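Colleague: If you scroll down you'll find the structure; I have some questions about it.
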Amino acid sequence: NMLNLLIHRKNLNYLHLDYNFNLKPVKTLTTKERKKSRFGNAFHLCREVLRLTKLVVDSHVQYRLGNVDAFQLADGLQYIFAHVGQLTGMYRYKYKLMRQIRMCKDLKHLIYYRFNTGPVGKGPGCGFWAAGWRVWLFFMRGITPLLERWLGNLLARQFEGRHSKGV
Amino acid sequence: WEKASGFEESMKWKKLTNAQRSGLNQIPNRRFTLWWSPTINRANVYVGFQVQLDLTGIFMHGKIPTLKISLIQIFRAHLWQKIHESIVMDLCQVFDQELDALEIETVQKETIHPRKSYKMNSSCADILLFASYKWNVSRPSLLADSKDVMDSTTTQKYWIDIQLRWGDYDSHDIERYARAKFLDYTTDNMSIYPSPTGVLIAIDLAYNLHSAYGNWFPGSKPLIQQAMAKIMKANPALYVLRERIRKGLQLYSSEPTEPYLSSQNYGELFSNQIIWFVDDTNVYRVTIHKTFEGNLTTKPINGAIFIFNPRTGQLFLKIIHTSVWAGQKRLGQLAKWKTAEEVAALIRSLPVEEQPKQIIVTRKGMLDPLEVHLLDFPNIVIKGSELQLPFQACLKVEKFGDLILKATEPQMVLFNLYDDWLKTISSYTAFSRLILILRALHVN
Amino acid sequence: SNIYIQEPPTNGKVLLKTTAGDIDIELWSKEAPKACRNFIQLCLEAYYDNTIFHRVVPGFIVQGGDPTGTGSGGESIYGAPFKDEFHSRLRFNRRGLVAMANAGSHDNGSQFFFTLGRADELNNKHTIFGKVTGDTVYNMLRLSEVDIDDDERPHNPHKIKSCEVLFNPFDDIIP
Amino acid sequence: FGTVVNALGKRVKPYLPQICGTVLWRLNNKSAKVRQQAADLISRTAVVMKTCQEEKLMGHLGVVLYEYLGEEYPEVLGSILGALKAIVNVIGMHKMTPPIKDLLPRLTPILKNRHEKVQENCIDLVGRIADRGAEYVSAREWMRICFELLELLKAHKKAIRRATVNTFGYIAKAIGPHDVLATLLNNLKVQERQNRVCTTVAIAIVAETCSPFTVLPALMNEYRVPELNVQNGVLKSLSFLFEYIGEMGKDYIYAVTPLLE
Amino acid sequence: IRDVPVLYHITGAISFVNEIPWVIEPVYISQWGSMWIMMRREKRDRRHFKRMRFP
Amino acid sequence: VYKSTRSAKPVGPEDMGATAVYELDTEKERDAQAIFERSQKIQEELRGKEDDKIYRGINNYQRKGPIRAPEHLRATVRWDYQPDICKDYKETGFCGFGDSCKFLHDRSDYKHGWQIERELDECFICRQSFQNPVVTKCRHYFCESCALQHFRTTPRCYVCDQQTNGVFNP
Amino acid sequence: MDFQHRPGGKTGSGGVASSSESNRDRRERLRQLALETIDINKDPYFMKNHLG
RNA sequence: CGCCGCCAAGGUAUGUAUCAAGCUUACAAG
Ligand SMILES: O=P(O)(O)O[C@H]1[C@@H](OP(=O)(O)O)[C@@H](OP(=O)(O)O)[C@@H](OP(=O)(O)O)[C@@H](OP(=O)(O)O)[C@H]1OP(=O)(O)O
Ligand SMILES: [Mg+2]
Ligand SMILES: [Zn+2]
């Protein structure tokens, strides 16, 4: 309800942000409205951290609707924390976090080859999700001030205009 | 490949502003990108975001621009809708044959809804078949089966839906696509299907191949197998797509005439389904001899069961020893039952992916013996066709001739008849060579 | 897959045998409790036997539950009409939905209706309380014959000949 | 081949699948210039398929020849356009499967190809489209090809040059003689004959089709432009005009006598 | 469930959940050891395991 | 009439699709990764054996190939509406970039998908009764005595002043 | 592609004209050249007639 | 002793003249 209010404030109405946080044109935009409607990394990096939290919240709400159980939820959001990048496209707008994508994928191996020690099997079920959760929180630990500042400049330039030949 | 006038002597000596003088020629750069489109656009490297083009169904796994500009000129003039309409009208028009079923009253092409052809998340019924009363339909199975138990809801009307898709080298298996996506729409809740019965037909445009997965009212499956093998063989919209790929790709043949392809059984052998030929003529065979005494009699010496894979050249030669020619009765009349047991034992012995989808026997004496011995394998078609082959002339070549005659056991040997021809020529041409060599040895 | 059922799970089913065939309506008892209590209570009374489907707008709705047959006679088991019970995951996007029929305010009685298609004009105006189990949606598409004679009410409307209760949550007695 | 199938007439019906299969496969062939044999064979046997009750396979190879016209070889594309011309004749224009709404725009950049065979076949086809199918356009499009038919003069074959002036006449009868004529009057200052006498001829064609009094005020006007070529051009166009109209010169002789004096 | 404190704007604009987690570290490490054990015993003894269909 | 199965269990899955499986490619045991795994395994078991020629299959004479899809992930799909078409060569027949232009060079003005979507949502002289409506040469049906009085007025007709030439008929 | 270092061109260009229009513009250009040179020379005997 | 995994701009011009919602205060007032 606020990423959609930026779009309705800028009078776009040919882009559609849907409830799973994608953003899609619907009109083959002509080139005076191709140039007014593109967003930077302050819109898109916030849109994909919200897509990440929308997937985590949808996992817990799938559990508390009661149509998936606790072992299966634990494997669920272990897959979410281990396989972002494949399911959010957040690296695209801020590429330094690709390291942490790899750091999930690296430590996944640590856990996923000690579950499968002994007669346990090479399939899904590794619901030990603390070690990926931690690093995607340590991302947000230092991405709070940066894209808070990026959105500060975005909301300033939207609500008091850009300064042409100031600085 | 391309030959056409890249030298272009004095081209037609035009004026050439600036960017058409010194800029880079995009068109070989994008026909190369079109050419490897299954492996540059494969569906499962990162399996996250994919973007389907409008008016088509191609899905573009990546941000590759040159691939998109290559794959839009060959689906140029609304041609996905055009292939949809062409095949749906061809196989509503193949149901002018109405009374050869139980019956069909009408075949209603439903209202031409645009955007059906590439709406992938939802589907409609495409042509609906009404009936007088009570088609007793089957349970849903592919059209690559044979079993078709056919005991389910006796229903009035029977829809048919047709689906189109595109290649991409990791999902080119539409035996599976038709199954999965039939289930998806028939268990859906946005579906506007008029009956719980009918079939979904999937065809695979790049890598052109077809199947279906619905349930089958009695005289339908062997009808529509031929009825859409003819559509894949010949259809004008699905031919202008073919040649428009060829023209957006700069490929040309280099043969004088059409390479031996017709409505012959030669031609569907090589659709990467495993087909086997089976010769059983020489199971019983008798030597010609004079004894000590002047009398003339017959000796039942050991015979051969030839099983031949035309795509790989593999020749499964089963020996049938002399010593099972004693004790049994009706000796010229029990080989047809003692053959299908051994052939199904061969089916059971081989790996899962190497066993056939279709077996083509010689002159018909084993369709019901193979049907009753293949109870463990429902989905194998047993056919007799008009490519009768002189595998008896294989008993004239000496490496086979001594090995068939001098054996102490049901030995079950393997040979390879395409020696090293597949290094240089195709299965198609090596088969057209082998049947020449065997028929030439046979007649002389 | 990608198909996403997108509506809450049901509880409690009533088979209902009209002259067009057998229709097995399964209820959202938790998501709409008073209306589902009304419907299984009336079906358990055998209130709806010989009741006709007196209004067919083909492609839009087909109404029933009027034992007078004119379009106004409905007597709930609450005495007064009861409240509408909306839900954000129960909307009129498809066929097979079953909903109580209203005349404005919180006025829900016995008179209910099937949908026959998409009915987005009725969102937040009627109480969806059940869907129809598939392979029997075609028996209620038999109910939409173009026979209407008028803006409503065809020649020989289908009557409800029986009404079973295949599963009964929330204990009740008839009258 | 053409004479044989024209003799067999309707008895050639169980051989049209064999022939059309042989031709459609024959039209790939290493690019090895047996593709103008296939396209020429289509142009020769285009006659026998209408009189043998075959329009499905006509609708089948019309759309195929619609996209063999992106060739780089000129002599392949010329026989393609000859075949497509013969199909446009043997079918109606308004009932053909690569319809003229999206066939003529493919032909406007073909028209900038300076090979003589491709030019020749292209404007024969554009002439038949321009008189019999002028409702399949923008009427901007006819204007942006009647600037193409000035460069489609200076073509060393004289059949091109006498077909393009007919196409000016037909374009004019479509869109009116006040836009095509300002084009032909800017063309009169070029320094080149084969390019001014054959636009003078085109002025007489646009005169006599859509009656003079639509060309003759402006053509009378541009004698006042002080250049040698444009003055000899309007006099030569009055020559071809009176030669073409004949007995309608009873009405216009008093209008041009103060010019000729 | 884990109900948790929160801090929301009167306009309903934003809802900050206002708590630092704070676990006792032996009981936390032992709880994760507990479900390492229980979750190995569930992957060993499930007939076939399906994840979530992740959006 | 489709008779119901008459059981109280509801229509669909118990998890309501929360394990939807994406089964649009070749299944797990017949997949090419599994065939590769079979070949790897059987080449590991036969190691001390030296050409015992029992043949075992095609590959096994001595995870790449078509790769397996994640079953548990629906791919997020968009529409790539924006066509790559030279606006010039579409509506003019001439691109200034020649064949170096990065766009298509198409000239077909067929509708887009969204355009199809947003169309998809939407007597007589005396003015009396015909007292012998009777005719002249040229279709003119008049009343009888009224057209006789019309001839007394003017000898030609009323509709287009055509010469009756005395000719008057029923 | 070098989108920076490719030989540029602008959209809607209409292209470089053929030989007839180019050398007609050359003759008009050369006319303006000789007219301004005789204007600078202030020649009083240059006349251009009724036909160029 | 086992690198590697990719978004945006850069092209389909901009500049004028009439015609509503978006957003803006719900005010000073004989
Ligand atoms: O990432 P995915 O391809 O989806 O599969 C990963 C993982 O992949 P990476 O190791 O490339 O990160 C491994 O599978 P492979 O490497 O063999 O493809 C891993 O280790 P194991 O394969 O040894 O288990 C396991 O795969 P598996 O499915 O066998 O558990 C796991 O799978 P998840 O995707 O379920 O984490
Ligand atoms: Mg530039
Ligand atoms: Zn271009």
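By the numbers in Swiss-Prot, the shown part of chain F spans 99-160, 179-238, 262-309.
Including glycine, each Cβ sits where the backbone N, Cα and C put it.
Below, the features straight out of Swiss-Prot:
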type	residues	note
MUTAGEN	F:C262 to A	Loss of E3 ubiquitin ligase activity
MUTAGEN	F:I264 to A	Strongly reduced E3 ubiquitin ligase activity
MUTAGEN	F:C277 to A	Loss of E3 ubiquitin ligase activity
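Help me understand the surroundings of these features in the structure.
Modeller: Within 10 Å of the C-beta of F:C262 (mutagenesis position) there are 16 other C-beta atoms, taking all protein chains into account.
Sequence-distant contacts of F:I264 (mutagenesis position), defined by Cβ-Cβ distance under 8 angstroms and a gap of at least six in the same chain, are F:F281, F:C282, F:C285, F:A286, F:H289, F:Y297.
Neighbours of F:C277 (mutagenesis position), defined as other CB atoms within 10 A of its CB across all chains, total 12. In this structure, F:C277 (mutagenesis position) belongs to neither helix nor strand by DSSP; it is coil.
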Colleague: Provide, as an integer number of angstrom, the distance between the C-alpha atoms of F:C262 (mutagenesis position) and F:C277 (mutagenesis position).
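Modeller: Spelling it out, the Cα of F:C262 (mutagenesis position) and the Cα of F:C277 (mutagenesis position) are 16 Å apart.
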